[PDB]
Amino acid sequence: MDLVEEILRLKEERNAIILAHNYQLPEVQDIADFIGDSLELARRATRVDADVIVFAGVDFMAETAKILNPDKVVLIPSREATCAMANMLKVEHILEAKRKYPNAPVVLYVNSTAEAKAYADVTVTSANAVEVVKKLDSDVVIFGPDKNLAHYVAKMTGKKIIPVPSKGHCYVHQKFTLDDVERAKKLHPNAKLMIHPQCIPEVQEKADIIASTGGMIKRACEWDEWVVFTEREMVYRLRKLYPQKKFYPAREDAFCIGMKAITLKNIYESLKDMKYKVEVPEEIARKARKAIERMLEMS
Ligand SMILES: O=CC[C@H](O)/N=C(/CC(=O)O)C(=O)O
Ligand code: SF4
Ligand SMILES: [Cl-]
């Protein structure tokens, strides 16, 4: 079967757009209308003229698109496409930190449930986390859920960061160790290292550039040979964007299972049956909308 043909005709007949993340399968990225990191996906979700949004990504990404487009239909092709790090942060975690630090603003990674965003003062992505926290008036900030990004933000802003929870992390990026850095410099001595801020601090210290996947794309021009310390599919995105550069994955087992829950087949089935509809309750969506919008205007 030619899934590509059927997906494109059905998408066009339903006035739908496909938004994919850089971690999506190569066959998914090839049919996507727009590809970017979480921040670029959020800003693209504010200029959607289509009636239907098919989100080739994880659940928190689709919910963010739904919060920014309550009048539109937002479809996620599989409800198992979830983010392990996002689900580590609970509402009770935030309430506990707000009781312990009443005058500290709550700054949440976009990788978070919609219910968690309802208690956040402003959201952040990997590309704008430092800029937003630096622009906050308070010197003590409640931050979550990713502990490794919190370390990078504390280093780059000089703020006192209260991490919530204590062990919040992404298992995909925590696979990278110092041994991978030493191996990369040995097998590619002329390459430079682009490392995601969700990696452990000791790995971040060895990086040439620390950035989100969007920041990796904007700064890939500074060199011609890169070892990429992030999810595996990002290397495909970089290789196709820059056919005359060299990119190597730091680990071939650094793949996100939740991201690969999206396939070409369930995208077709998503457009065929208008499923699965992403819904956010009004009270939760309204409070989260203010934090997401504040992020958009602060970055
Ligand atoms: O700026 C948006 C990036 C976003 O905050 N997150 C990520 C990594 C992720 O949490 O999947 C990326 O680099 O794409
Ligand atoms: S990669 Fe880590 S953070 Fe990005 S989605 Fe998969 S689990 Fe959540
Ligand atoms: Cl559009």
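For this deposited structure, the header notes the method as X-ray crystallography, 2.2 Å.
Yeah, the Cβs are placed from backbone N, Cα and C, and that goes for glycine too.
What Swiss-Prot lists as [4Fe-4S] cluster binding site is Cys83, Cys170, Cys256. Here the residue is the original one, while Swiss-Prot reports the published mutagenesis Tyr23 to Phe with the comment Loss of activity. For the mutagenesis experiment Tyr109 to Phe, the note given by Swiss-Prot reads: Loss of activity. Here Swiss-Prot notes a mutagenesis experiment, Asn111 to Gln, with the remark: Loss of activity.
Positions of Swiss-Prot features highlighted on the structure.
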residue: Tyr23; record: mutagenesis position; Cβ within 10 Å: 26
residue: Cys83; record: [4Fe-4S] cluster binding site; Cβ within 10 Å: 23
residue: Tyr109; record: mutagenesis position; Cβ within 10 Å: 29
residue: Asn111; record: mutagenesis position; Cβ within 10 Å: 29
residue: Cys170; record: [4Fe-4S] cluster binding site; Cβ within 10 Å: 24
residue: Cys256; record: [4Fe-4S] cluster binding site; Cβ within 10 Å: 23
Same-chain shell around [4Fe-4S] cluster excluding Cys83, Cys170, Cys256, C-beta within 8 angstroms of the CB centroid, reads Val58, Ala84, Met85, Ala86, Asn111, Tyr171, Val172, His173, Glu231, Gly258, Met259
Of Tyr23, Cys83, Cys256, which recorded positions come within 10 Å of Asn111 (mutagenesis position), going by C-alpha to C-alpha distance? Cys83
Expressed to the nearest Å, what is the distance separating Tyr109 (mutagenesis position) and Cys83 ([4Fe-4S] cluster binding site) at their Cα atoms? 12
Please report the Cα separation of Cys83 ([4Fe-4S] cluster binding site) and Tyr23 (mutagenesis position) in Å, rounded to an integer. 12
In whole Å, how far does the CA atom of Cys170 ([4Fe-4S] cluster binding site) lie from that of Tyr23 (mutagenesis position)? 14
With the Cβ under 6 Å from ligand 1 as the test, give me the qualifying entries from the recorded positions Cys83, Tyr109, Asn111, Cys256. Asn111
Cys170 ([4Fe-4S] cluster binding site) - helix vs strand vs coil (DSSP): coil
